[PDB]
Amino acid sequence: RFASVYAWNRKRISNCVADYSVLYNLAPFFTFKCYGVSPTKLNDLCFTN
Amino acid sequence: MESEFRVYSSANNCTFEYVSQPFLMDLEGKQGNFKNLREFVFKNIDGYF
């Protein structure tokens, strides 16, 4: 169950190794639309949170 | 006893959460012969605590 529009829940991610391979390797990901950052090159880009 | 387990009725705005290993929690205690010498240097350098 996900939240509503104005009650959008916020998640905090810190001090862990993220993995975007599931976003890329899995076939059922038929919808992946990105402009701001490089889709495939986001693996090497590190965020602060 | 661990009375007053509730401080807030609802969670308004929480930002940071951290989990690590449990510290050396010594149950009860003894008066005199203060064996525990706890020396802690707290520093904050370029964001890192």
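By the numbers in Swiss-Prot, the shown part of chain B spans 153-201.
Determined by electron microscopy, 3.6 Å, according to the entry header.
Cβ coordinates come from backbone N, Cα and C, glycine included.
Per Swiss-Prot, mutagenesis B:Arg190 to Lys is noted as: Partial loss of biliverdin affinity. Under DSSP, B:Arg190 (mutagenesis position) is assigned to coil, being neither helix nor strand in the three-state scheme. Taking a C-beta cut-off of under 8 angstroms and a sequence separation of 6 or more, B:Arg190 (mutagenesis position) has no same-chain neighbours.
Here the residue is the original one, but Swiss-Prot notes a natural variant at this spot, B:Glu154 to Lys: In strain: Kappa/B.1.617.1. B:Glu154 (variant position): 4 other CB atoms within 10 A of its CB, across all protein chains.
Using a 10 Å Cβ-Cβ cutoff, B:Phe157 (variant position) registers 5 neighbours. Here Swiss-Prot notes a natural variant, B:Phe157 to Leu, with the remark: In strain: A23.1, Omicron/BA.2.75.
The note that Swiss-Prot attaches to the natural variant B:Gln183 to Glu is: In strain: Omicron/XBB.1.5, Omicron/EG.5.1. Following the DSSP three-state reduction, the secondary structure of B:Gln183 (variant position) is coil. The C-beta environment of B:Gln183 (variant position), restricted to residues of the same chain at least 6 apart in sequence and closer than 8 Å, is empty.
Among the natural variants that Swiss-Prot reports, B:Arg190 to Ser is described with the note: In strain: Gamma/P.1.
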